[PDB]
Amino acid sequence: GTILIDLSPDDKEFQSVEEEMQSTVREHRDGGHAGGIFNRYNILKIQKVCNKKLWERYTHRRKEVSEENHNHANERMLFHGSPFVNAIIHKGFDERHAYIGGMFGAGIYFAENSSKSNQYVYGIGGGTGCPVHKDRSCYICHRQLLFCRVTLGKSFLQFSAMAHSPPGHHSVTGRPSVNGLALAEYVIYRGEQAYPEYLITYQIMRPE
Ligand SMILES: O=C(O)COc1ccc(-c2nc3ccccc3c(=O)[nH]2)cc1
Ligand SMILES: [Zn+2]
């Protein structure tokens, strides 16, 4: 059911997604071990992910959440990096895309910082890096991230340095409690609460 539509670099939509990607890069406490060393990206392509069935799955669940939370879906646009990106865009998010060992239990994790999601493109901890060169900081190989529409509903706040969401909540928020520059991370426990809106193809760029 999925089609991918290329956005032109001239399109205001391309430009606003690129800006969110670039402006949410930060330094990581691993010095770049997982995701590589970079301050910005080379954006090669941005595609809209269009799947009627998956869209309707997401909006159905969004209405349920909304109606459980005084007509407030608490919808965000967040990044997701995954070795399963090509399955997610065709079949949607589900229990197979969960981070079983994540800090907030088995769920599907999203980030405000694009560079945090970049650490997962080649797997947990960056895995063994790119398939071609076995390099977590590869500057040649093309990487992909998703920029996703995510329904948080009532989110349980965890202050901090598939399972079920906590009773009375639709999600968990991991609030950064030590690194003052880190943005929040989020976890949902139902795949229907995210839609993989944009597929972004990019390279990390070697600092000069
Ligand atoms: O590789 C596996 O075994 C299961 O596959 C995955 C797939 C994705 C992520 C993942 N974790 C995150 C944690 C915090 C913030 C953002 C993210 C993110 O973007 N992706 C972890 C494991
Ligand atoms: Zn490579």
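Sequence positions for chain A are given in Swiss-Prot numbering; the residues included correspond to 952-1112, 1115-1161, in order.
Quick check of the header: X-ray crystallography, 1.9 Å.
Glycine residues also receive a Cβ, built from the backbone N, Cα and C atoms like all the rest.
According to Swiss-Prot, the feature Zn(2+) binding site maps to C1081, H1084, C1089, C1092, an assignment based on similarity to another entry. Neighbour count (other Cβ atoms within 10 Å of the Cβ, all protein chains): 15 for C1092 (Zn(2+) binding site). The DSSP secondary structure for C1092 (Zn(2+) binding site) is coil.
Sequence-distant neighbours of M1054 (mutagenesis position) (same chain, 6+ apart, CB under 8 A from its CB) are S1111, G1127. Among the mutagenesis results in Swiss-Prot, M1054 to V has the note: Loss of activity. The residue drawn here is the original one.
Around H1084 (Zn(2+) binding site), the same-chain residues at least 6 positions away in sequence with a Cβ under 8 Å from its Cβ are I1091, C1092. Counting only same-chain residues at least 6 apart in sequence, those with a Cβ under 8 Å from the Cβ of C1089 (Zn(2+) binding site) are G987, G1080, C1081, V1083, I1157. There are 20 other Cβ atoms within 10 Å of the Cβ belonging to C1081 (Zn(2+) binding site). Gap check: 2 residues are unmodelled from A1112 to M1115, and the C-alpha separation across it is 23 Å.
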